[PDB]
Amino acid sequence: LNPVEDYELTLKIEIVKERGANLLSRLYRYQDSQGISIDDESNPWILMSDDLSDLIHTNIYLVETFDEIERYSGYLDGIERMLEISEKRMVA
Amino acid sequence: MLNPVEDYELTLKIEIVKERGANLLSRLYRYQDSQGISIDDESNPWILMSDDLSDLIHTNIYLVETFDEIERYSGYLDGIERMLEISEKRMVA
Amino acid sequence: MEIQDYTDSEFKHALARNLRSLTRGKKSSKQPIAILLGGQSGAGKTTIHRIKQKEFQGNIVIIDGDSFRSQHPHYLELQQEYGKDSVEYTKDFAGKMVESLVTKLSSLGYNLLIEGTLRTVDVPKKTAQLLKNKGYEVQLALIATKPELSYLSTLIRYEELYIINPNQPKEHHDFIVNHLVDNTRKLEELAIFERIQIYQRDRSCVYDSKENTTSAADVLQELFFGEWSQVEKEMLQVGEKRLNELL
Amino acid sequence: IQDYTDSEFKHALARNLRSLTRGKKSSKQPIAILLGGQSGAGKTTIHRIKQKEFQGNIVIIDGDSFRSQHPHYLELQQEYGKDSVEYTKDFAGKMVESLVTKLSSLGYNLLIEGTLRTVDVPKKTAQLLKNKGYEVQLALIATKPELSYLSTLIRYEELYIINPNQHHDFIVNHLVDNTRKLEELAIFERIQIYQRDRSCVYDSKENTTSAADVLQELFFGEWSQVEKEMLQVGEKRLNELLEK
């Protein structure tokens, strides 16, 4: 890692944080529209919001490689895919 | 795009990644079973995960053509895995 | 009441949710194709999974026999009772799931990519001849690579699978070279498959029966016994290096 | 319209307190760090430094992220294409207020994205933070104003890729002025300036020179080898976004 790589990482970290925060806010939107209590840790939606929350608020900043980012990205990808299918069954 | 040596490397990684997913799925099935969630209860959030995951294992993973898409995938699997860990422990609580 | 003796309800419950999974994302036709796999275990069967899933644009169903062993209704208890040998108690379920899924899916009209048992002449004979009978174009997709390079990938994979789960050789698989050549020639002589394709690890197609007029088996032997390319010669160097890593 | 009932604030607030508390532990010796610096300078760098420096144990509170959490965000986006901000910061700010208050009572480590273009907001914040028994520090991020203006434009060409239906840069003079004044009024125990490559270029603990002065040479100094390098990379990536 050099100064440019390191910053380009900081930029990917940023991109991911924003993208994540966007999805978390959508998760909260979905969770409320279902009456799912916040600490209902048994609910799979609560787990996703909780995991993601732990990353945006802590773990992304602790990332040291471009690979870790691609992993977190495809993880968000996974979330979004499930979130999109649930809102379309909803406004169906 | 990619060297024959690199291209087989990708094949091996796709094979690696598939096998993991397959085992996560089996694991995810076993949990859904203990929770009495019906095979086709698409309404159930857990079924979305098993739908999503099995769709990639059976189809989407074989259409991967970049190494970074491999990471994309295994980072997904990680997430699925983290939630299984927590759910399984919650049964023993 | 054995530790591996599954209830029928238990077996059907699995068959149910598999038939659902494997169908999800696929349309069927009155013009369906079934492709049987051949080639040594370490050859690289996953290469064809790639070629054909792309080639069929997501509309083929890959049926992987070992995928279902972990679906055994006691799998875990068998895992912490036999370690790696759970296999010898688990194929009973796993095989029955494959025979099942082909039966039902062939009737339903889906495109199928199935493993063949080219180590035995009888199994694929019977399989193809029963798939033909349901309006299927049956095929043989062979993956061929230098036997050594096959044993080597099996030996790397083995040491890898030991690292993931320390409680989950190539003699344990098979040394099919003569059998896989003989039987290919035998299934050609009996003219059972519509097409026979032979692929290599770089997704290249080195033989297609509908475009080529040599023997599938004759092409096999050149690949098995011919001179080594640098691409072959190199994979051997990577293997020695990668293996040293894993040990 | 854009109103929010009081059970909705307590709802999203209670959620956020559950959210941010996760995997963090309280302190008899807690630390609060305020963030200054041009918008597109990459404050996200300081997050990386201070998260690793507290080994996961610091709560970051970024006012901006709390915007989508307005009970009628969707409605306000499906009209105010970009001017939804003044209807959201009413909500977002008080969200920060309540979060800083409660967590500062509970003695967590806090990292707060600061409005350093204004003198008062941070001053009045660290004051109420020090009473609670906080070592309160300032953490500034600095590069050439240009590269800063550049990343904001890079960002805005990526904020248009996501949803077509969705700055604070020209501040260099306010930023320097407000730093000297916060330094003289001795509001922060420790003042630190960071550069994009995570280097600590000034630390008020070690150094004696004015934090404001170090800023000026950093802004108005001649360009470093690496800075000019970053300038080309931007001209690179903007052009792709010119046609992506």
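The numbers used for chain C are those of Swiss-Prot, and the residues that appear cover 1-168, 173-251, in sequence.
For this deposited structure, the header notes the method as X-ray crystallography, 3.2 Å.
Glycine is no exception: its Cβ is also placed from the backbone N, Cα and C atoms.
Non-local contacts of C:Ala43 (ATP binding site) by the CB criterion (under 8 A, 6+ apart in sequence, same chain) comprise C:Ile143, C:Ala144, C:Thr145, C:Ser150, C:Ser153, C:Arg205. C:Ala43 (ATP binding site) falls within neither a helix nor a strand when secondary structure is assigned with DSSP, and so counts as coil. For C:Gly39, C:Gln40, C:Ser41, C:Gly42, C:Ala43, C:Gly44, C:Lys45, C:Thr46, the entry in Swiss-Prot reads ATP binding site.
Remark: C:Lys45 (mutagenesis position) has C:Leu37, C:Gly39, C:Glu115, C:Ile143 as non-local neighbours, by Cβ distance under 8 Å and separation of at least 6 in sequence. Record note (Swiss-Prot) on the mutagenesis of C:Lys45 to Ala: Abolishes lethality.
Taking Cβ-Cβ distances under 8 Å and a sequence separation of 6 or more, the neighbours of C:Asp66 (mutagenesis position) in its chain are C:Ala94. Taken residue by residue with DSSP, C:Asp66 (mutagenesis position) is part of a helix. Here Swiss-Prot notes a mutagenesis experiment, C:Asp66 to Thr, with the remark: Abolishes lethality.
Annotation comment: Swiss-Prot describes C:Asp66 as active site, proton acceptor, evidence class a curator's inference.
While the structure shown retains the original residue, Swiss-Prot records the mutagenesis experiment C:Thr117 to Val with this note: Abolishes lethality. Neighbour count (other Cβ atoms within 10 Å of the Cβ, all protein chains): 18 for C:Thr117 (mutagenesis position).
Record note (Swiss-Prot) on the mutagenesis of C:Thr120 to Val: Very slight reduction in toxic effect. Within the same chain, residues at least 6 positions away in sequence whose Cβ sits under 8 Å from that of C:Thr120 (mutagenesis position) are C:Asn187.
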Alpha-carbon distance [C:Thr117 (mutagenesis position); C:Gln40 (ATP binding site)] in Å: 10
Other same-chain residues whose Cβ falls within 8 Å of the Cβ centroid of C:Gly39, C:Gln40, C:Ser41, C:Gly42, C:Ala43, C:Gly44, C:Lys45, C:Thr46, the recorded ATP site, in sequence order: C:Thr47, C:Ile143, C:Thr145, C:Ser150, C:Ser153
C-alpha spacing of C:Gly44 (ATP binding site) relative to C:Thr117 (mutagenesis position), in angstrom: 15
Subset of binding-site residues C:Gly39, C:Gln40, C:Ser41, C:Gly42, C:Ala43 within reach of chain B (CB-CB under 8 A): none
Neighbour tally for C:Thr46 (ATP binding site), based on other Cβ positions within 10 Å of its Cβ: 24
Among C:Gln40, C:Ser41, the most crowded of the binding-site residues [Cβ within 10 Å]: C:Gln40
Spatial neighbours, same chain, of C:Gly42 (ATP binding site) - Cβ under 8 Å, 6+ residues apart: C:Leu149, C:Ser150, C:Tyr151, C:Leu152, C:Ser153, C:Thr154, C:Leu155, C:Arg157, C:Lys174, C:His177
Length in angstrom of the chain break flanked by C:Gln168 and C:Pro173 (4 residues not modelled, CA to CA): 13
